[PDB]
Amino acid sequence: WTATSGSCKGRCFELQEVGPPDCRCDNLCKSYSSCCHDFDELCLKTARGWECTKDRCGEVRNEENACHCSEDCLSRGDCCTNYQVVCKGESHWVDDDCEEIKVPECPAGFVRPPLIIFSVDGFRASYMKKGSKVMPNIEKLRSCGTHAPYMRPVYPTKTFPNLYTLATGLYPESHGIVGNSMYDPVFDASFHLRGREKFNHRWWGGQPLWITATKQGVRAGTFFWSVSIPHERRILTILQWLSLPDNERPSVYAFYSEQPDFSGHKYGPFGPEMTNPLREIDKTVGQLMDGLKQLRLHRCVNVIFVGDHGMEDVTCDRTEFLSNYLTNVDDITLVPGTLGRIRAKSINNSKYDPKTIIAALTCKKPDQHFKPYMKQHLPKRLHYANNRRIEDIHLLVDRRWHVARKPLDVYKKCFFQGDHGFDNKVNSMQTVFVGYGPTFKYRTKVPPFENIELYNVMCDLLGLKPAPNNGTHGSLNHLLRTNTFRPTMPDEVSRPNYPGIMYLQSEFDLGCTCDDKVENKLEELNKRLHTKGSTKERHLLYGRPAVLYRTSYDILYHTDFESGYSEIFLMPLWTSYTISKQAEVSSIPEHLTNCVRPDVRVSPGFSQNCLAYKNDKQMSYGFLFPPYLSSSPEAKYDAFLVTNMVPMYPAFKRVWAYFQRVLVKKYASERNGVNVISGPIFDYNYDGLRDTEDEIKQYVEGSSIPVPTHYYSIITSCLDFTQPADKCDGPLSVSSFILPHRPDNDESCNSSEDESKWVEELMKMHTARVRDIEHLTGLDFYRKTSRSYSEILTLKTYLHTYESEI
Ligand SMILES: *[C@@H]1O[C@H](CO)[C@@H](O[C@@H]2O[C@H](CO)[C@@H](O[C@@H]3O[C@H](CO[C@H]4O[C@H](CO)[C@@H](O)[C@H](O[C@H]5O[C@H](CO)[C@@H](O)[C@H](O)[C@@H]5O[C@H]5O[C@H](CO)[C@@H](O)[C@H](O)[C@@H]5O)[C@@H]4O)[C@@H](O)[C@H](O[C@H]4O[C@H](CO)[C@@H](O)[C@H](O)[C@@H]4O[C@H]4O[C@H](CO)[C@@H](O)[C@H](O)[C@@H]4O)[C@@H]3O)[C@H](O)[C@H]2NC(C)=O)[C@H](O)[C@H]1NC(C)=O
Ligand SMILES: Cc1cc(C)c(C(C)(C)CCOC(=O)C(C)(C)C)c(O)c1
Ligand SMILES: [Ca+2]
Ligand code: NA
Ligand code: NA
Ligand SMILES: [Zn+2]
């Protein structure tokens, strides 16, 4: 109930929330069906439209009018945004040359540059170039301020997950808004775009920027707008708030536009109908900047122009139907469209089986346009598993397509030409970022980055301490003239042991054999020097990784590679090696096919054993430093040490062997050498974070050898590829992956073919940031370079996407 009989007089667009049942006068009262009886009359005036005309200049004030052109309007803060242009001879902001804003130029009483976030739904990144001719205000922001060529949304590339990620810095699995539609099995409640459940605060996790600001005494404008409030009124309300007395005035403001998404769904991303929505958004930017100019705030405010996601061409005819795969289609509930999520229709049905559903959906039709995954097997870069609202079965749908349960859902539940939601590396899903104002840089292009990083920067712009989030604070310092956040590298928690030769061969009873016993003064000294680290500068290029948790581990040096060997997990945490452009690939010699060698620096008790692999009929092993890339026949023996061995399913060894034997040398040829760091990952609870020893669900049969969920590699070279990776003077270039360690290659429909036709495709799908590997391993990389720390933070957030040019 709401007592709608109260009044909005003197309260229009009031900032504090009045609790039930008193009626409301704020931005969102319409959405809550709670506005006072007189809200439209007093607060949504429309008389005489939105623009001054020559004949209104100097007019006697009529409070009925939507905005004013009377001589008192500037003191009242309610002029039409074009007032000074029409009545006072001024220029539109867009017509002024851009001039660097070196310092804020703010009116007296302003404690900090205000932040205005101007958000656009469905604004695909390529609109900034493709629509530039019809968006002069936006083009001026972009060209004169700081801009990225695009900004990467979060998965799923839907509106509410992305808007809330912008506001919180968190992945959807952490903030809880994992889709526009959700079922939470603990609440037994459904969240939808339609209806009241979505208003319950229990859905909304983390801490959004307006709450961060408020808790730290920085006032925020009301954070969002009821859809029926016209854009012109939203801009006028923001400008009105900016004229409040100092003690009452917000420091952070948000505008949101439902366009171009609304038309893009109807017309497709480049429908000819799309020009007009782009012009109308540009005109709204122009109203804002003109309004700011009138208030003398156009060289004071920081403006962020940012979108939530792009828009792809999708039509009704490109729909896959689960009814063409499943016999039991009425026993499941599907959340449909550009992603699929499947769960049992009834919790009382004991004949629901997820394995049979996945199997029936796997590589069943030649051009099949979706792929099923259990959620833990989704690419780790999606960070889309650790929430009870994310169903165990997920369908990744190809761009341009939909999935639905049955055909009747598509015509009795056609018209649309655009949609979004797909994998957040897809080019059509990328969106926009421009920052303009005194705290942003001038005429500066920055590389693409992810929208999870912006919350920290918005906090930086407001002088706020961010709530804990998934950005990497400092990684976006290059967007900023001032207010940078200067992080310190985390402290190493565990220091390594450096074992020498401590064990004789016969102390080992590992069940391993090797044909290595065929036989000096200076030659033996030389190999003693390798074991003490004499080649470590060549193979450990950026320092050893720091271990940021408590554990017991050994550094092991070799001619061709260096490792940090865990005494607890019985394998390396990391193995580091450099491969020059000139390196040569060799075979594993016949007499060494099954060679595994005890490591006389590591006790039998802290070693793997070969008998466990013999007896585990599902599990084989591989090596982290590749035997194929040994520098000499003699150095090759080091690659068969038991301290370089890791458990690998035979299906995964197909993938791993091709990467090691073919791809590493390809990357070294293309990049002028590469440095590789490889290792295992254990994430059995799919939380994106390193497992402790007691979270491990699978061991090599009969042993304490834990089985990795994933294997990673970080592949670094010189950004200026005229310098070899091992003699690089400047910025670095990286690409990395986190490959699922699976017992089959059912993900790869073409896996019966030669690895050359499918392995690299698999690897590209599981591309990763160095930071993702950091979270999964408790390691900290790039500790010793000549590069600034914020630059290394940006390198660690880089994702190699393999999409062609935007
Ligand atoms: C991205 O960044 C985010 C933010 O930094 C990272 O998420 C953090 O990671 C931590 C580890 O996973 C996690 O820490 C836990 O917090 C528990 C208290 O949680 C509440 O309080 C906080 C603070 O206000 C709040 O933010 C939380 O919000 C979560 O839960 C609510 C529901 O109440 C949701 O609305 C909200 O969206 C969010 O859910 C998300 O996180 C939870 C986990 O908290 C997931 O389950 C969800 O799926 C979703 O992802 C909460 O309101 C605290 O109790 C935990 O402590 C346990 O474990 C530690 C281990 O150190 C142990 O010491 C304790 O004994 C304790 O164990 C006991 O509980 C166990 C579980 O029941 C039990 O088995 C034991 O036997 C014990 O009884 C723990 O500290 C932190 O909450 C989240 N924060 C957020 C916002 O998500 C994220 O990791 C980053 N991602 C990556 C990849 O880097
Ligand atoms: C301060 C501030 C900051 C940010 C980032 C926004 C945006 C633009 C992104 C929108 C957030 O809306 C959400 O989160 C929903 C709850 C509506 C899904 C805002 O309104 C206000
Ligand atoms: Ca984990
Ligand atoms: Na085996
Ligand atoms: Na396959
Ligand atoms: Zn949309």
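Sequence positions for chain A are given in Swiss-Prot numbering; the residues included correspond to 51-463, 468-573, 576-591, 617-887, in order.
The header says X-ray crystallography, 1.6 Å.
Keep in mind that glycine also has a Cβ here, set from the backbone N, Cα and C atoms.
If you look up Swiss-Prot, you'll see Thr209 marked as active site, nucleophile. Neighbour count (other Cβ atoms within 10 Å of the Cβ, all protein chains): 20 for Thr209 (mutagenesis position).
The 1-hexadecanoyl-sn-glycero-3-phosphate binding site annotation in Swiss-Prot covers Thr209, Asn230, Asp311, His474 and is backed by similarity to another entry.
DSSP assigns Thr209 (mutagenesis position) to a helix. Here Swiss-Prot flags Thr209, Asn230, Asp311, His474 as 1-(9Z-octadecenoyl)-sn-glycero-3-phosphate binding site.
Its Cβ taken as reference, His315 (mutagenesis position) is surrounded by 18 other Cβ atoms within 10 Å in the chains shown. For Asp311, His315, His474, the entry in Swiss-Prot reads Zn(2+) 2 binding site, with the evidence type experimental evidence.
One mutagenesis experiment named in Swiss-Prot is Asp171 to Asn, and its note says Abolishes lysophospholipase D activity. Taking the Cβ of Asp171 (mutagenesis position) as centre and 10 Å as the limit, one finds 21 other Cβ atoms among all the protein chains shown. DSSP assigns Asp171 (mutagenesis position) to a strand.
In Swiss-Prot, the entry for mutagenesis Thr209 to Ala states: Abolishes lysophospholipase D activity. The structure shown retains the original residue.
One mutagenesis experiment catalogued in Swiss-Prot, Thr209 to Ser, is accompanied by this note: 15% of wild-type lysophospholipase D activity.
Taking the Cβ of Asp311 (mutagenesis position) as reference, residues of its chain lying under 8 Å away and at least six apart in sequence are, in sequence order, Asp171, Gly172, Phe173, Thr209, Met361, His474. Experimental mutagenesis is annotated in Swiss-Prot for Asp311 to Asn, with the remark: Abolishes lysophospholipase D activity.
DSSP assigns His315 (mutagenesis position) to a helical segment in the three-state reduction. In Swiss-Prot, a mutagenesis experiment is listed as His315 to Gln, annotated with the note 20% of wild-type lysophospholipase D activity.
For the mutagenesis result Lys430 to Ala, the note given in Swiss-Prot is Impaired secretion. No effect on lysophospholipase activity. In the three-state DSSP scheme, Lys430 (mutagenesis position) is classed as helix.
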Spatial reach required of the 2 unmodelled residues, as Cα distance in Å from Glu573 to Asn576: 9
Rounded Cα separation (Å) that holds between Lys430 (mutagenesis position) and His315 (mutagenesis position): 29
Unmodelled segment of 4 residues: Cα separation of flanking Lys463 and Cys468 in Å: 11
Rounded distance in angstrom between the Cα atoms of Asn230 (1-hexadecanoyl-sn-glycero-3-phosphate binding site) and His315 (mutagenesis position): 16
Where the C-beta lies under 6 angstroms from ligand 6, the matching recorded positions among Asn230, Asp311, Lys430: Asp311
Secondary structure at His474 (1-hexadecanoyl-sn-glycero-3-phosphate binding site), reduced by DSSP to three states: coil
Env. residues of 1-(9Z-octadecenoyl)-sn-glycero-3-phosphate site, Cβ within 8 Å of mean position of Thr209, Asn230, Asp311, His474 Cβ: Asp171, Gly172, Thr207, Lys208, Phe210, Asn212, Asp358, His359, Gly475
Listed in sequence order, residues not in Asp311, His315, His474 with Cβ within 8 Å of the centre of the Zn(2+) 2 site Cβ atoms: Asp171, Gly172, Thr209, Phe312, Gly314, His359, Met361, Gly472, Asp473
